[PDB]
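Colleague: If you scroll down you'll find the structure; I have some questions about it.
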Amino acid sequence: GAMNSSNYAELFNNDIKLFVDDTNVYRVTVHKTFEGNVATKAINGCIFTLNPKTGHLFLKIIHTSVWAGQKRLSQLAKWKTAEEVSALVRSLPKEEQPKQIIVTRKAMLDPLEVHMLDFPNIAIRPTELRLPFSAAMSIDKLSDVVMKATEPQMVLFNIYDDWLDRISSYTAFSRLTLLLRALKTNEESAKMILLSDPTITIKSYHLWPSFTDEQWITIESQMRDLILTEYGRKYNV
Amino acid sequence: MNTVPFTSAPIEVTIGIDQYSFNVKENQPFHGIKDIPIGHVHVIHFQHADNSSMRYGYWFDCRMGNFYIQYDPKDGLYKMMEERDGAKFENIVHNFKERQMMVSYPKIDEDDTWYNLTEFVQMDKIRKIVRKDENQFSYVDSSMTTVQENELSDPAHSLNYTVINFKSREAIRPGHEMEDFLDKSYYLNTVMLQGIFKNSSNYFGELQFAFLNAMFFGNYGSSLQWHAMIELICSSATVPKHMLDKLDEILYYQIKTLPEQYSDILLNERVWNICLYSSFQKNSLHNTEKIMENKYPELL
Ligand SMILES: Cc1nc(/C=C/C(=O)N(C)CCC#N)cs1
């Protein structure tokens, strides 16, 4: 059933699974019209489909042309997400297909279940974890490829860079979710932390800076401080 | 007018005949039910005084044979049987009537309730849902499960209602996933009506039979079936106008007849609120919506 703190280590076992997050599929700017009414303008979005064991990220870019002439776009976005995830699964060799797909929002359950009827043995699961994957568009290289897209496109990344050479997937996921939680709570501060020291660079083939083990401990501490701070600045404590 | 003779009444029992019911005492000189209207299916049903567990009963049509009830002390229930000797039967009934040992089917002349509840119900379709080919009548009880319930365990004792499942390949055309899930018209009209039921009369007949088994026996799988068949119509944007008008009448009389004190268990809040207030047909069931709001405003 639902994925929660009690069954957290299941994410790092050897059953292939994918998280699917749809919070950046349908994105808009809200603006005034010449007549003083309000209107929306869509911008490019993305499906965030992530293997938490390996770090493999299947970033399906959603070009604004998919919304042209369509009604009820927030509803359509969930079904478009499920269509694209189903298409991804069918494109993978059988031995690479997931045994479970975990959706970060319960409104994705029925759309994905219906699109995956051909795969009765793939479990579609919700989660009680409040995962910060909406902040994926605060990762500069991901935001860049989404905004530059002129057509539908899939781009493959490893969201852990080379971390798995040195740490376990449990630890890599915890670092990732800490980084993304920070970026979600105070993007400016989080990005300052990550890039304050000009001698640490991001490799061309990476998403995050090339921190040593000791520097990651400092970085991770600074992100916890930020999250706690903002939690005070917010609630005043 | 036809008659169903009882050999005797050896155990105290509440007996139903259609929407009516009466109490019979242990070894009371009760010999059956007379003046049963020809032209309709009927149901004769039982609840023992000592074990209200297992309501059970028999669907029958007196045009199909001469039927009587006799208690079996080994299996512990009132059984329906067919008497093939027509002269023995007429002689049994005439004696019982002369001795005034029978209750009269107590139909008020103004009253169309039973017709309205069984308009599309046919014995031949009942006998395909309830499979026991050697009898002309059909046994149902509170515990019998449906074919769909069994897929989610004795197949011979099952209610073979038509399986309806909104998240199934039968319901959802490849490439029309969102369309078919949010508007079930293709599943209603092509798959079920044209394909399986053949016409709306057979669909309504199964819907009405499922409701009656839910009401008279508290049969939970029948209640599930009744609500699924309502929801499939209400969740379709394209439904023939005559079907909507007829559904409104069907449900009106069902809600009218329901015991007020059983609405908690026999009515699914989600289905009824969705059907009356959210669905494509939210504005198409005026009679049903009006009686529901005046009789069960809590559910909504
Ligand atoms: C086949 C069927 N046997 C019966 C038996 C009825 C009964 O108890 N008796 C005593 C019959 C009375 C006279 N004559 C009804 S229909």
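Sequential numbering from 1, following the chain as shown.
The backbone N, Cα and C atoms fix where each Cβ goes, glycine too.
From Swiss-Prot, for reference:
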MUTAGEN   A:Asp21 to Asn (Swiss-Prot position 1853)  Reduced growth at 30 degrees Celsius. Strongly reduced growth at 16 degrees Celsius
MUTAGEN   A:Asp22 to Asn (Swiss-Prot position 1854)  Reduced growth at 30 degrees Celsius. Strongly reduced growth at 16 degrees Celsius
MUTAGEN   A:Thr23 to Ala (Swiss-Prot position 1855)  Reduced growth at 30 degrees Celsius. Strongly reduced growth at 16 degrees Celsius
MUTAGEN   A:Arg105 to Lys (Swiss-Prot position 1937)  Severely impaired growth. Reduced growth at 30 degrees Celsius. Strongly reduced growth at 16 degrees Celsius
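Where in this structure would I find these features, and how exposed are they?
Modeller: Around the Cβ of A:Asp21 (mutagenesis position), the number of neighbouring Cβ atoms within 10 Å comes to 22.
According to its DSSP assignment, A:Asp22 (mutagenesis position) is coil.
A:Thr23 (mutagenesis position): 21 other CB atoms within 10 A of its CB, across all protein chains.
Sequence-distant neighbours of A:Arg105 (mutagenesis position) (same chain, 6+ residues apart, CB-CB distance under 8 A): A:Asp21, A:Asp22, A:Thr23.
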Colleague: On the three-state reduction of DSSP, what should I expect for A:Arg105 (mutagenesis position)?
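Modeller: For A:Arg105 (mutagenesis position) - judged by DSSP and reduced to three states - the answer is coil.
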